[PDB]
Amino acid sequence: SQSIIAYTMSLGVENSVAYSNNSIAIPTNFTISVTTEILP
Amino acid sequence: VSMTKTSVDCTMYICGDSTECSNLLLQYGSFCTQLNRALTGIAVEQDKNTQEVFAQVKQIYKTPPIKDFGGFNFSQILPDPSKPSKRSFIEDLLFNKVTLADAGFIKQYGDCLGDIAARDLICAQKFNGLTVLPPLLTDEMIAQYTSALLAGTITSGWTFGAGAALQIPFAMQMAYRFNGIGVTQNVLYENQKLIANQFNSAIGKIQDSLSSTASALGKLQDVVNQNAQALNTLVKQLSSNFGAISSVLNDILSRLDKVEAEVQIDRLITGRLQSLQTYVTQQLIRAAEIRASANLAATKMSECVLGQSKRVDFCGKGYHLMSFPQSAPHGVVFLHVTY
Amino acid sequence: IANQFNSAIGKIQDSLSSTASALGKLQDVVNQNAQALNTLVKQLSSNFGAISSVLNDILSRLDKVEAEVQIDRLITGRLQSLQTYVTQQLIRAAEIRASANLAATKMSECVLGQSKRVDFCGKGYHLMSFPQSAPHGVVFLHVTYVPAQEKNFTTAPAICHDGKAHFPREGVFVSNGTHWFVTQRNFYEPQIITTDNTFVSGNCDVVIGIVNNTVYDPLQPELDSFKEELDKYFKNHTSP
Amino acid sequence: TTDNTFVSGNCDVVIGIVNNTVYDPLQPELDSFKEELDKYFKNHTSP
Ligand SMILES: *[C@@H]1O[C@H](CO)[C@@H](O[C@@H]2O[C@H](CO)[C@@H](O[C@H]3O[C@H](CO)[C@@H](O)[C@H](O)[C@@H]3O)[C@H](O)[C@H]2NC(C)=O)[C@H](O)[C@H]1NC(C)=O
Ligand SMILES: *[C@@H]1O[C@H](CO)[C@@H](O[C@@H]2O[C@H](CO)[C@@H](O[C@H]3O[C@H](CO)[C@@H](O)[C@H](O)[C@@H]3O)[C@H](O)[C@H]2NC(C)=O)[C@H](O)[C@H]1NC(C)=O
Ligand SMILES: *[C@@H]1O[C@H](CO)[C@@H](O[C@@H]2O[C@H](CO)[C@@H](O[C@H]3O[C@H](CO)[C@@H](O)[C@H](O)[C@@H]3O)[C@H](O)[C@H]2NC(C)=O)[C@H](O)[C@H]1NC(C)=O
Ligand SMILES: *[C@@H]1O[C@H](CO[C@@H]2O[C@@H](C)[C@@H](O)[C@@H](O)[C@@H]2O)[C@@H](O[C@@H]2O[C@H](CO)[C@@H](O)[C@H](O)[C@H]2NC(C)=O)[C@H](O)[C@H]1NC(C)=O
Ligand SMILES: *[C@@H]1O[C@H](CO)[C@@H](O[C@@H]2O[C@H](CO)[C@@H](O)[C@H](O)[C@H]2NC(C)=O)[C@H](O)[C@H]1NC(C)=O
Ligand SMILES: *[C@@H]1O[C@H](CO)[C@@H](O[C@@H]2O[C@H](CO)[C@@H](O)[C@H](O)[C@H]2NC(C)=O)[C@H](O)[C@H]1NC(C)=O
Ligand SMILES: *[C@@H]1O[C@H](CO)[C@@H](O)[C@H](O)[C@H]1NC(C)=O
Ligand SMILES: *[C@@H]1O[C@H](CO)[C@@H](O)[C@H](O)[C@H]1NC(C)=O
Ligand SMILES: *[C@@H]1O[C@H](CO)[C@@H](O)[C@H](O)[C@H]1NC(C)=O
């Protein structure tokens, strides 16, 4: 039941930003994230 | 950002449809696999360059249907729905400046069956084993990523670079930007209609410039022209004798027997293999310039679009407020906005 | 903040211990030099049109002057094989210089400093980075503040209080819907709108979208406490 | 003003310093309370 599929690739998940002339989003909290970057 | 992907079939270039030439070409060992491998390396690097430049958002932002950006008129750099390939008005002006020379799309052999085939070099390149290949991202997908970078910028400022997109009113985003250049935020609000008019007028001059002059996209047409010229030069080396009795492989094989022919075919193999190793050296060195330009373009995408840069003259000449990316054939255009 | 950093360094152990592909940028550089030397060795086995690839078989079977024509083809084909290998290695070495100059720039701007450059020192607002050695390379563990749990608020570019228009000195105005506050832009921490949080310029006619709210002046209760003190003391001093 | 500026040291060390007044916004806010306070004693002296 496994097979090779072929598809148009998704660029990313879709998102309409909730913009308005008088609305702001402000973070009530933060995440400290550590991310690895590797260079020759 | 990128250059045309090419792949060259070493046997079809060197020995075009002769087996008794192919049996000599085998005596040179790995060189045809080195040439294929090197060109495949360059070809994959062109998609990587385009991914590093445009795919900096993993999320596809939509602009709101209302356009209350405080008087700033992005309608000339946001998408136009009314045309099938979903690019913005300035991206259509950019797309018309750079005349491509193939993109790999479906050159289905019956085009190369006529007077059309005689007037163009694309059929001659194809028949001599030189093939252009298509980019992984279509110009639709570059326009979508560019639309998402721009819609993120006008609805959420720098915040979609660092984390989740946080909405902010556009005239308040410009206030954060004015404080960023050391100008106090009341200087925006007390002049907001003038700042919007000067921005709207400056975007107007970008259209008038791009619509009038033939030369504005010269850096991209130079890259297209160098790729096309290196393929045309490689095709024309198939007319050199290299000291053989004829340049045409089948003339040697019809006019000489198996012993004296192999002395002549070996010269054509030597000269043609030297012509491919020249072309692939030029292309590997070129690819390093196109990469260096792509890594700069990705660095301007990160520091001028996804942020505001304190780096003097990095994001256009002036104090940097913000930048808008636009797609172009094999490139990116940044519209840098400066106080 | 310490627990989150310690937990995120925990995910670095687990990810590097679990997956094979994470060091692909370094393993690919080792694979290219290994493949280029393997190719240069395999290429010795070619004839280049000589009667053998093995130089000693030519010299075992041919005399001093018929051998030269066979040996010279092997010379020509092997010399072309080195000129190819060395050209490939010079072009690659330019990609390794560019990577080493980027790594030196990231050492200077992400380890020896803190970078205002977006996405240069990892995805987020850069706090600091830690270098780690790797075979033929460097790993940077970039530490970033990422804003996490947002709330919407109503907002205004200015507050109007006394015909005068007020702007934040640092931060942004917000309302929960009933009250107005000023907050630092990248972390919700609301404060009463005061003459210490704000500055005045112009009047409320010019700012598009200004809103009316009171502005507290913390000198007033220090003068009003000092006023009711005085009024009671005058009432007392009318009594004797 | 004392809100737009900060103090450090005295007029001798800074090459090219100039004399001008520096307004203090605390001063009229207490001098208005002073002439009113003198009026309040004047009312209390009146009967
Ligand atoms: C918007 O934010 C305001 C400040 O956080 C908030 O106002 C505050 O509301 C609480 C009740 O939820 C009041 O709490 C006090 O209520 C009485 C006062 O006599 C006491 O019995 C309680 O112990 C407590 O101290 C606050 O006094 C009030 N603050 C002000 C300045 O009025 C609003 O409720 C928030 N609005 C929304 C829509 O969330
Ligand atoms: C913010 O607060 C202001 C002060 O309370 C308030 O200003 C006042 O607005 C009213 C209504 O526009 C004006 O009313 C008078 O206007 C003319 C005469 O000039 C007449 O047509 C009206 O009948 C009426 O007499 C006040 O003159 C005006 N006062 C001042 C000092 O400007 C704003 O309206 C408030 N704005 C918001 C959005 O809350
Ligand atoms: C800036 O303001 C300063 C204060 O007004 C002023 O300093 C004063 O300058 C006068 C004139 O040079 C000096 O005059 C006295 O000097 C000696 C005694 O100390 C005598 O020989 C003189 O007859 C006279 O009495 C003051 O000594 C001096 N006072 C102080 C506190 O330094 C500056 O001159 C002003 N400078 C400018 C350029 O405006
Ligand atoms: C911030 O607000 C937006 C949109 O505004 C609100 O829309 C209603 C939900 C209502 O509360 C109104 O009074 C507000 O003005 C929120 O966007 C919605 O998000 C949900 C998924 O979370 C989605 O189903 C809706 O279709 C979205 N609506 C729009 C117009 O985009 C958003 O969720 C709020 N942000 C946060 C952090 O809660
Ligand atoms: C901010 O987010 C952190 C998580 O990063 C929250 O911490 C967690 O709090 C819950 C209880 O509320 C616990 O179950 C988790 O174990 C906590 N995790 C850690 C790492 O401590 C924190 O509560 C949030 N703070 C605010 C003010 O919302
Ligand atoms: C934003 O800019 C566009 C293009 O400059 C404006 O579009 C023009 O609008 C007038 C008035 O409706 C039309 O007569 C023109 O034909 C439009 N031109 C184009 C190219 O569409 C648009 O009006 C501006 N938007 C706002 C809100 O001012
Ligand atoms: C926001 O948009 C609405 C609808 O156009 C408008 O009525 C309102 O006045 C605008 N607010 C500001 C602050 O301009
Ligand atoms: C009332 O005023 C007198 C001075 O006239 C003062 O000595 C006394 O302590 C005051 N009493 C009170 C209760 O303030
Ligand atoms: C500035 O230059 C002028 C001469 O043009 C000189 O008189 C004056 O003393 C100088 N002032 C300072 C503070 O150097």
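Going by Swiss-Prot, the residues shown for chain C are 923-1162, listed in order.
The header says electron microscopy, 2.9 Å.
Each residue, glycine too, has its Cβ placed from N, Cα and C.
For C:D950 (variant position), no same-chain residue 6+ apart in sequence has a C-beta under 8 angstroms from its C-beta. Under DSSP, C:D950 (variant position) is assigned to a helix (H, G or I) in the three-state scheme. One natural variant named in Swiss-Prot is C:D950 to N, and its note says In strain: Delta/B.1.617.2, Mu/B.1.621.
Around C:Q954 (variant position), the same-chain residues at least 6 positions away in sequence with a Cβ under 8 Å from its Cβ are C:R1014. Record note (Swiss-Prot) on the natural variant C:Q954 to H: In strain: Omicron/BA.1, Omicron/BA.2, Omicron/BA.2.12.1, Omicron/BA.2.75, Omicron/BA.4, Omicron/BA.5, Omicron/BQ.1.1, Omicron/XBB.1.5, Omicron/EG.5.1.
Taken residue by residue with DSSP, C:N969 (variant position) is part of neither helix nor strand, so it is coil. Within 10 Å of the C-beta of C:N969 (variant position) we count 18 further C-beta atoms, all protein chains included. Here Swiss-Prot describes C:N969 to K as a natural variant; the accompanying note says: In strain: Omicron/BA.1, Omicron/BA.2, Omicron/BA.2.12.1, Omicron/BA.2.75, Omicron/BA.4, Omicron/BA.5, Omicron/BQ.1.1, Omicron/XBB.1.5, Omicron/EG.5.1.
In the three-state DSSP assignment, the secondary structure recorded for C:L981 (variant position) is helix. For C:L981 (variant position), the number of other Cβ atoms no farther than 10 Å from its own Cβ, over all displayed protein chains, is 14. Here Swiss-Prot notes a natural variant, C:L981 to F, with the remark: In strain: Omicron/BA.1.
One natural variant named in Swiss-Prot is C:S982 to A, and its note says In strain: Alpha/B.1.1.7. With a cut-off of 8 Å between CB atoms and residues at least 6 apart in sequence, the same chain places nothing near C:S982 (variant position).
While the structure shown retains the original residue, Swiss-Prot records the natural variant C:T1027 to I with this note: In strain: Gamma/P.1. Around the Cβ of C:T1027 (variant position), 11 further Cβ atoms fall within 10 Å across all displayed protein chains.
One natural variant catalogued in Swiss-Prot, C:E1092 to K, is accompanied by this note: In strain: Theta/P.3. Classification of C:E1092 (variant position) by DSSP places it in coil, neither helical nor stranded. Cβ neighbour count for C:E1092 (variant position): 10 (other Cβ atoms within 10 Å of its Cβ, all protein chains included).
When other Cβ atoms within 10 Å of the Cβ of C:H1101 (variant position) are tallied across all protein chains shown, the result is 11. Annotation of the natural variant C:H1101 to Y in Swiss-Prot: In strain: Theta/P.3.
Among the natural variants in Swiss-Prot is C:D1118 to H, noted as: In strain: Alpha/B.1.1.7. Counting only same-chain residues six or more apart in sequence, the Cβ atoms lying under 8 angstroms from the Cβ of C:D1118 (variant position) belong to C:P1140.
Of C:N969, C:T1027, C:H1101, listed as variant positions, those near chain B by the criterion of a Cβ under 8 Å from one of its Cβ atoms are C:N969.
Distance from the CA of C:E1092 (variant position) to the CA of C:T1027 (variant position) is 31 Å.
It is 15 Å from the Cα atom of C:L981 (variant position) to that of C:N969 (variant position). A gap of 19 Å separates the Cα atoms of C:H1101 (variant position) and C:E1092 (variant position).
Among the variant positions C:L981, C:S982, C:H1101, the residues whose Cβ sits under 6 Å from any atom of ligand 1 are C:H1101. Rounded to a whole value, the Cα-Cα separation of C:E1092 (variant position) and C:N969 (variant position) is 76 Å.
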